[PDB]
Amino acid sequence: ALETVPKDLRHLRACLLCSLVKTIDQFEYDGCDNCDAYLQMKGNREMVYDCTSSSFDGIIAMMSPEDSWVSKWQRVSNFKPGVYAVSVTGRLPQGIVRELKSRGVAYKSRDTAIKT
Amino acid sequence: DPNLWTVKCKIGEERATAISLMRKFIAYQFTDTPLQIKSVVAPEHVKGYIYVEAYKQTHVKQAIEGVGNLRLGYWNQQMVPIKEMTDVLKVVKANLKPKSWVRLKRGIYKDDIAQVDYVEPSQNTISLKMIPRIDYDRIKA
Ligand SMILES: [Zn+2]
């Protein structure tokens, strides 16, 4: 859709669950399109700045997650097509990861980048 | 398994190229002339050319036709072997972490190793830990 594409290249971040790359306005006005019932980052900025971080690199134009090699390698085949990242560094605090396991969402480290 | 192709781009317009072709795809996915691309890779460490995913070489030529940012490398589309689909996604150590060690580019303490203390959430300025090297206003006039 037209909502998953970042409007402006300035002030864009990437989530740590599905690696959604969008502008800071879309994460506040709409939020995470791939997870809205477990995260609830629409309507505020503290939650947007808590889970989603600016420290990320790599951009991919995901269009057909059901048939693509890069989608399977990043385990983003069950997500919505759109702007994604290949290495989103960081870790969630111990305040939102405990509820995801009780709700059946396995938070996986999307940082596929190597350290030294 | 879809194939990966390499196209040449303008130097300094990689993210613009990606954000333009994604909007082209969304603007032509419902017409009679859709795009056969799966995804376009634009690494941040590279500068000068990008990558595109398509099964055959005709699809990329029929998809990148009409864009002024990919008109130069339009007459040739190289192909990488199957073992280079993995080395593209590798990133070596974003780059924003507190209590780390960074260096300056401009100012007086050029190429001097420093330390980070606090990060402003506004993405405007960043705190730094350095040591002054001034004379305390004794030598200079
Ligand atoms: Zn996500």
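Numbers in chain B track Swiss-Prot; the residues on display, in order, are 176-268, 271-318.
Recorded method for this deposit: electron microscopy, 6.7 Å.
Quick reminder: no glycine exception, Cβ is built from N, Cα and C everywhere.
The domain 'KOW 1' feature in Swiss-Prot is assigned to B:273-306. Quoted from Swiss-Prot, the note attached to the mutagenesis of B:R246 to A states: Reduces the affinity for Pol II elongation complex; when associated with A-247, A-249, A-250 and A-251. Under mutagenesis, Swiss-Prot gives B:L247 to A with this note: Reduces the affinity for Pol II elongation complex; when associated with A-246, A-249, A-250 and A-251. Looking at Swiss-Prot, you'll find the mutagenesis B:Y249 to A noted as follows: Reduces the affinity for Pol II elongation complex; when associated with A-246, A-247, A-250 and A-251. One mutagenesis experiment named in Swiss-Prot is B:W250 to A, and its note says Reduces the affinity for Pol II elongation complex; when associated with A-246, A-247, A-249 and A-251. For the mutagenesis experiment B:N251 to A, the note given by Swiss-Prot reads: Reduces the affinity for Pol II elongation complex; when associated with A-246, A-247, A-249 and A-250.
Swiss-Prot feature annotations superimposed on the structure.
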{"residue": "B:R246", "record": "mutagenesis position", "CB count, 10 Å": "13"}
{"residue": "B:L247", "record": "mutagenesis position", "CB count, 10 Å": "13"}
{"residue": "B:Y249", "record": "mutagenesis position", "CB count, 10 Å": "14"}
{"residue": "B:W250", "record": "mutagenesis position", "CB count, 10 Å": "8"}
{"residue": "B:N251", "record": "mutagenesis position", "CB count, 10 Å": "10"}
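Note: the domain 'KOW 1' (B:273-306) comprises 0 helix, 14 strand, 20 coil (DSSP; helix = H, G, I, strand = E, B).
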